[PDB]
4 protein chains.
Amino acid sequence: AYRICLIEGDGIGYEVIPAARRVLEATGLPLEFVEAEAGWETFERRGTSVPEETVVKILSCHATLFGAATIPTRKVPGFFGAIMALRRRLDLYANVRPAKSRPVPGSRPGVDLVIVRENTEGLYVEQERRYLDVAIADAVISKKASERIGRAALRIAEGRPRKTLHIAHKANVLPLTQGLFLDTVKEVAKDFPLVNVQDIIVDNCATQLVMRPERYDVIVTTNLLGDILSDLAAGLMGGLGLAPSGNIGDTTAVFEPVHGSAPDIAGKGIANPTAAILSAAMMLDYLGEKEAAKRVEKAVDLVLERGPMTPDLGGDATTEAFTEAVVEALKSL
Amino acid sequence: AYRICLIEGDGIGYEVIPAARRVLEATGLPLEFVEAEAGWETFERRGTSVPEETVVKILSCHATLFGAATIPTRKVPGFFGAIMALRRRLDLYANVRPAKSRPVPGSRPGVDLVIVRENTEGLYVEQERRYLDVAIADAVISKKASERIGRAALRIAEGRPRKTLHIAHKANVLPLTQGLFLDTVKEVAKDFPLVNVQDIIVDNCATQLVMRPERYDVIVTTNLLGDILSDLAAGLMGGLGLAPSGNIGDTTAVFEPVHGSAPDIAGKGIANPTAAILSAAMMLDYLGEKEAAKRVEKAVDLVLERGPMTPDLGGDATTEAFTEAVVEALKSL
Amino acid sequence: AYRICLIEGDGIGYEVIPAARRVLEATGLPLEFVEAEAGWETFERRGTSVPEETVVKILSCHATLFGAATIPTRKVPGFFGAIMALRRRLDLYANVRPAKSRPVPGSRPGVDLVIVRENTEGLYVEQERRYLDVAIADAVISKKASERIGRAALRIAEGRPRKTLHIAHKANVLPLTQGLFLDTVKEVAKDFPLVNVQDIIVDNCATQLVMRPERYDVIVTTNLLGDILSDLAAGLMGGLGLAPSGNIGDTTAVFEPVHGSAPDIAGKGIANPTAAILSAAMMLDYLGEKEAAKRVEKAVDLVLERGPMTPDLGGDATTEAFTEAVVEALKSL
Amino acid sequence: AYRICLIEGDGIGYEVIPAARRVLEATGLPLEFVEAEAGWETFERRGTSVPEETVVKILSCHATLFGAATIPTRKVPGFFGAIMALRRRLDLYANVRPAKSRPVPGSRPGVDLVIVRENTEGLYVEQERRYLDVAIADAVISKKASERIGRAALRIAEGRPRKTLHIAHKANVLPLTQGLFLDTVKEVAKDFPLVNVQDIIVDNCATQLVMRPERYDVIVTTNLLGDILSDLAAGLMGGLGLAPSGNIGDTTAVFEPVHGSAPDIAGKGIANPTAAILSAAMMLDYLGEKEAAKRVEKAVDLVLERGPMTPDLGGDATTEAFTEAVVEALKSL
């Protein structure tokens, strides 16, 4: 049986995670749900944003599904950032962001791409300094870090029909850092002769993501950079509110919607569970239930096509109604 | 009379700059053109890409109109660090990149924006290090640099109908560097009470530029971020073929098309002069000749709408036929 | 009347500070002593090493005389970053470390110098990073920091008979950082035409301090360099037992012996108060009581020459007998 | 036969190297001298400070003896620093500086120590940056670099009678950089159970080098730091003018006096060859001719004791007379 850790986090996670739980149950798969907690509200009760319990539960599971956490933007409290200590322990280095066409308003057709960028947390914190009226932030590339992220993007590419990887870099103006990243990924690419590997100045890649996004399969890039490309990509998909994501290490993985905790519409029951269910689909794929993951995705596509609509999609139906619609559409497939 | 330094550069420069010159002359304005040489083809003839005569000429003129330089395929022979010394000495710290809808195919309607970010060379080279298998590139923000680039963007914004500036930043994750940039631009923004100033996370800015580019007018951001935002914006325009640009300092400015020297078509008389002409228009605006500048833009738009159409626009017309049509259209605008 | 904040600190502090107090009182000067607590033993009692009452008291006084703090054997429990916040808030940027021949054994004759270097905390924490197996510590020089430390050293030098300052630097191998320090101190040196200012490579300075320490008066240098130069100089004096020190900012100063709390001998009445008394003398000088300060130094020298001799000086006399002899000697000087 | 490369360099090297050549010849050992050139004057003739010839010659030799190079202090010419390209090729990471008692004025007796610090050139250049009014210089420690330098100091220690190594560090205030150095050397020390290994805060080590230098055998430290300790040590020995040094890699070694080219007294024939002959002695030791190296050292000691004296030692005899005195004293032993 597959052990799945569920952590709702904050705000709209209390709605989207149970929603995803039900869709997962509707696949019929041998699933065991282990519940844990984390986030802002967790910190208010435990003195820590990630209790030891949560960390143990994650490690005893094949995969983890996470909602969203409330990020304090008004301030920074007395080390609520105990999540950074967890990020090191887990070392989920591969950030994975699919951008795929959906049947929604303002969505480009024929798009099916995946952007991969590293999380450095498991290796190092890139540090900022400020000395008087001058501030410097380090952008750090290591060979080790570039080897494993490259290899992870290549695995992603290899298990996709088109077997294409673009390395999006800035080695034209950053020959030491971006050049080290370019070169290293190209070295590991030799270990994947079945994958067609191309390199591209990230500036050209941004333009082509707007003009012809259907040309890309998998894109590998460095951090600050993947995000910007992913954000542009999400622009073609009708926003960040439908976007799934995963963070993947060598032993385990956390999957989570890209949206925030959205305390504005929290506890109202209208938040769109799409991005969470799609994250759970990503999770099934990662686990090996590829056909089962495909079935969940169609079940979601059918409901974006055959109703109902939540307030973000231009309607006023509820979170709960959307879920059971997806659940029953999955029974069909 | 205005002194204008004309530098053709390489490749199609010899075709598009004279075209721009002719459009400028068609306005009737008192313009003294001072010819100078620079670029790859100049290096081959002289042993330097920017001869001393050319530096003296640039400094003796109100503005400089430049074509394009051919970048050598491999190693910097060579080389040209004469271009790098020029950059330092001139301190043209304000990179200005308009993105405006044109009546051509693949150009998204309703876009009218300017992206502003700094060229650092006049202040400092942002340094890279490699220590064994760890490479680090410095990203530098200073108060002095942020002050002037903010002020320059605000002056651009103020001279425009919408009176709107957005500051695109990463202060949410880089609070020391990006926060210094953010805080400083907002301080100088107090000197511009007529300008509506909003701030936005660069990531959200990118999504919005794809979905709703019409809400933006002037965007000020840091370097590397701006470039990707210009690339996206160029994606909306259907590419870089028509884009004008400027680099402005405290005493002069160099205007040039974004496009390269396109050497494989040089001499063929099919290069599209739009971007050089629109850069001459930016120049006119800069010199305080706003009405003539708008007249020039109008002449270009009319010809883009109703032919002649050069090969890049899907037709078979020549550079010359296009230039003569712009010249003729101008007189009636 | 002068307000003097008295902080005993840990260990022998409770013995050497009262001794200094008695010597000060023996001058007859109008001195108001305000007792405050700080250090390890204070942390055990209060949960903080520097209580708020103590900060208020330090700020309400012209100067502060401090004993010594016990440093915890291992981990910073704990901890005391209340000392680190104090450092930041007070900005006592001028570390002052006199090294003068005493009539004791192992003290090299003919030495009379002061080493000055900056405490950075009031301006910035100089940061360390580790990225995998590569560690980097920043060594920071700024013009603002170099200006004030140079000016402070020059004021020390000016108030002394020889009117001599040497700037000890590494500009031969670190021309950007050390060169900025060198160039800046020399600029401010133009404000002090009465002071003879020479520059010297720190390496040559060290050799000379060993061979010919008598040619130096005031030495200004950067942090980490100064410390090693003080260590060498302490070697000439036969150790740290007799050394006074000061940390001076723009509005106040803290004076203290270089030595530690020596907790294993606390309460035994054999601690030598020389360094606390000589720090009180530095304080008197600082407050504008130069003649009384010299009287105090003279009283100390006489007693060092003709007994009583505490165990550190090779005798069996008590703290008390030594203190009473200094008090008595003072009246006749 | 032992192949010895001789490079006189600049100035007083033309006098001290031939002097050392003769002493080496006077040992009777199977020696082959291969002559090469390098330095300031070499650069004036070849356009390069280290010709390819020189590099080839060094590599074909067991060891190299070098005079001194003239360092331009008035300026920096068009990359005279081609010596830095050689420093990388050779990777002579272990800087070795003996400080041993000699029969000369102002020389402490009973001193026989060796200070070891790394040259980083073969691995990386520690970079400086200056951004506006702020300058930062990197102090870089790597594990790899600390392993090999530690191991080299340990080998030095193991082949000396007392088998003692002190690690002089600043890990009390630099826990990431200096702590990494401390820890790593201590790990490799486990591979040398016959060596007694002690650690010491470099500040304490400086004081004890003045007070009791005879307590140290081998000291290992980081750069900037060894030099300062070595300079203090040389202060006990009557200056830097008698000091030998070597730079040692895994395949070869360069030995050289610590003094400069001294163009002041160049071509006059009075410069003291001691430091060069002692460097050649170091070289014989490194090569395996330990007894032969011992004989050269006594031969030198006998002449510092039984005349004659050069202008630096308080006399007016010549370089040439000093040499033949040493040569004949070696015939005795």
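Here chain D follows Swiss-Prot for its numbers: 2-334, in order, are the residues you see.
Per the header: X-ray crystallography, 2.4 Å.
Backbone N, Cα and C define each Cβ position, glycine as well.
In sequence order, D:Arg118 constitute the residues six or more apart from D:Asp228 (Mg(2+) binding site) in its chain with CB-CB distances below 8 Å. Sequence annotations record features per position, and here Swiss-Prot assigns Mg(2+) binding site to D:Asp204, D:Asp228, D:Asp232.
Experimental mutagenesis at this site is recorded by Swiss-Prot as D:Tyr125 to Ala, annotated: Reduces catalytic efficiency with isocitrate. For D:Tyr125 (mutagenesis position), the count of additional Cβ atoms within 10 Å of its Cβ stands at 18 [all protein chains shown]. In the three-state DSSP scheme, D:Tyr125 (mutagenesis position) falls into the coil class.
Under mutagenesis, Swiss-Prot gives D:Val135 to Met with this note: Formation of homodimers instead of homotetramers. Increased affinity for isocitrate. Reduces enzyme activity with isocitrate. Spatially close to D:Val135 (mutagenesis position) yet at least six residues away along the chain is no residue at all, judged by Cβ distances under 8 angstroms.
A simple way to gauge crowding: the CB of D:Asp204 (Mg(2+) binding site) has 20 other CB atoms within 10 angstroms, across all the protein chains here. Within the same chain, residues at least 6 positions away in sequence whose Cβ sits under 8 Å from that of D:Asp232 (Mg(2+) binding site) are D:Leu241. In this entry, D:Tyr125 stand out among the recorded positions D:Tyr125, D:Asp204, D:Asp228, D:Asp232 as having a C-beta under 8 A from a C-beta of chain B.
Candidate recorded positions D:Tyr125, D:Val135, D:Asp204, D:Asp228, D:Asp232 yield D:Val135 as lying near chain A, with Cβ-Cβ distance under 8 angstroms. In the three-state DSSP classification, D:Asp228 (Mg(2+) binding site) falls within a helix. Distance between Cα atoms for D:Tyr125 (mutagenesis position) and D:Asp204 (Mg(2+) binding site): 27 Å, as a whole number. DSSP assigns D:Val135 (mutagenesis position) to a strand in the three-state reduction.
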